[PDB]
Amino acid sequence: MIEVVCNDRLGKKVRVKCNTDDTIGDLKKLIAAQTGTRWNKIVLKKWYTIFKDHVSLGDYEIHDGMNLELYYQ
Amino acid sequence: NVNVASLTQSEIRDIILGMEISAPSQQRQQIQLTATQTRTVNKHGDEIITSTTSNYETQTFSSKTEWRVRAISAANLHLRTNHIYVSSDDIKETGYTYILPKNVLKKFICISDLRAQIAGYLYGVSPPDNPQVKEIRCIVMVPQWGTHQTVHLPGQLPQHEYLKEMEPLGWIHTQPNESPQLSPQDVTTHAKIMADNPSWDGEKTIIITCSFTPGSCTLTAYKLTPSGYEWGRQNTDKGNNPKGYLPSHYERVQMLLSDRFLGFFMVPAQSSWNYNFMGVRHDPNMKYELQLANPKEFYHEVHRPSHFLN
Amino acid sequence: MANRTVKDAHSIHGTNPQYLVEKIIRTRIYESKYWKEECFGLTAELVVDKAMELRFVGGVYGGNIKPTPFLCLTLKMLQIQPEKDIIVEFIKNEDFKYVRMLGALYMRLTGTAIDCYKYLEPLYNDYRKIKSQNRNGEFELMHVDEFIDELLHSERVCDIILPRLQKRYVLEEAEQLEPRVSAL
Amino acid sequence: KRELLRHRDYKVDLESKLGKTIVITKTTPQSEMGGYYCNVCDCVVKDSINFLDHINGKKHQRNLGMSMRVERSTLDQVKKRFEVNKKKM
RNA sequence: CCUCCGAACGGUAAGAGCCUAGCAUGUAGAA
């Protein structure tokens, strides 16, 4: 179970444990649990690149400790 | 191949002492403006249309499939009709033996392009007292567009006053490359001709594949068997290699060409026979009236005029 | 500005009516092509013209937040603020369904609880099929009664947070609305 | 004296010159330069969306003798629009 | 048995160049 930091630089910096087999939807659900924003209202970016919900975390190579930029929809 | 007066002082010193370094094509110096409109996205992915001028993805490819490159290759095609590699097939007088006219074949070979399939209905009555000497009267070609393997022609068969005295010997088609067998497209075309045209008789039908050989042409006479003809007519797999083909579907034909009989040539009365450059007319409902005229250039000014609009 | 609220408008729910759409989605609408091409200088006459050409309803879709034309027209009316009876003419139309649902959504965002119930409960009797675009861009076949049920029961419709409706039984116990007489 | 803003009844030819390459020399004017040109504004913009921002801007509409005020249509106008489309189809 | 899970900053290329914004105001004197 890898651990990903999902950071909003204004301030929402959150720490989320997740599986590698998890899709981005499951990670968004965990971020929703730990932030209060609804999971379908959360965008995970890499400086401009939007991670898509149907792709597993292993495919994106989101490894244990990596930061993901938190944006909203 | 240099100029001795153009040599500099150090150039002469290097010539006398040792040698000089060359420069291969693999050595690349990757170390006016043409605006281009491209459908891109912005940084946020908003699907915009931009007009750029930086020459960094502008290298044109233009290889083997361009109208300009194909036309340049078609240039000097008349000089490639010298070594006419005829095919001595094993046709032991099955029906009317192939006695074709040399002038008509020479004109047809030099008037076709080696990019798409160019074909034509070669029909003609047999000569006087022809027991095993079929008559290669002339080839009539209507507007059509051809693929890399088989050429699509108009649905309606030819019907002309000069064709009243001529019987349909078969259909000639020039393949892109050489192949020691009838292609699935050729078999499908033969089956369609036999099913639709009553003049495409079983033993009376032929296929003069005037393919493009290496350096010269390759004229192979072939015929379709009854069962093979039925299979090629019902074969819905119209690709380069369909499923449902057997070696018995086609057989060779023993024939030759001579210049004694000056054959005719059916040209289009309305538009040019080679209509591949304009693919908005080669449809199945084509009912055109042919005429007694020579075939037009494969890339003539009227064969594909749409490129000249720019 | 093409997106400023008209300067002869009310303040619906205490705020600028355009603010009834979430700010992120408001901005995403503002930078869309449909809002800049097909939603400029529109009056309440031409909102009808664009509305009859709608082929689906929905909010936003894709990894990028791309508004649908339906949501863009909703925001355009929130900007224009057409009169109430114009919206009743929108809803009372029976031939073009998407115009009716567009008017119903505007009424839901804008009208009070009495207006919302009184004007949208008659639409439970409409069972015409409709296209609705998912978040992934796909299209699903819903029904007009299901859309009205989402308007009157769900917090979020077309990815818009809706103004909070008073529950029906509170207005019923206040005599302001007679019980919901169905078609059965 | 500024008239009210009117909705454009014509479609915009944003997609018209895709692939159509323009050779740009010194002597070429801005009219035939790459991108989009506001003949009313005499300005060049190199995005479709940025050109849309321009033709939806205060300065472009000012050059047309317009304003940022939209006509308030009435009941009968909307009703007659409904009947007009009903008749047309 | 062991449960204390922190954060922000030290992360701006400098230019050119054209377009539209948010802004965000604009309510006072007078003949």
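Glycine too: its Cβ is placed from the backbone N, Cα and C atoms.
Taken from Swiss-Prot, the feature domain 'Ubiquitin-like' applies to A:1-73.
Taking a C-beta cut-off of under 8 angstroms and a sequence separation of 6 or more, A:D22 (mutagenesis position) has the following same-chain neighbours: A:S56, A:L57. Among the sequence features in Swiss-Prot, the mutagenesis site A:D22 to A is noted as follows: Does not impair binding to SART1 nor its pre-mRNA splicing function.
DSSP assigns A:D22 (mutagenesis position) to coil, not to a helix or a strand.
Taking H, G and I as helix, E and B as strand and the rest as coil, DSSP gives the domain 'Ubiquitin-like' (A:1-73) the counts 15 helix, 26 strand, 32 coil.
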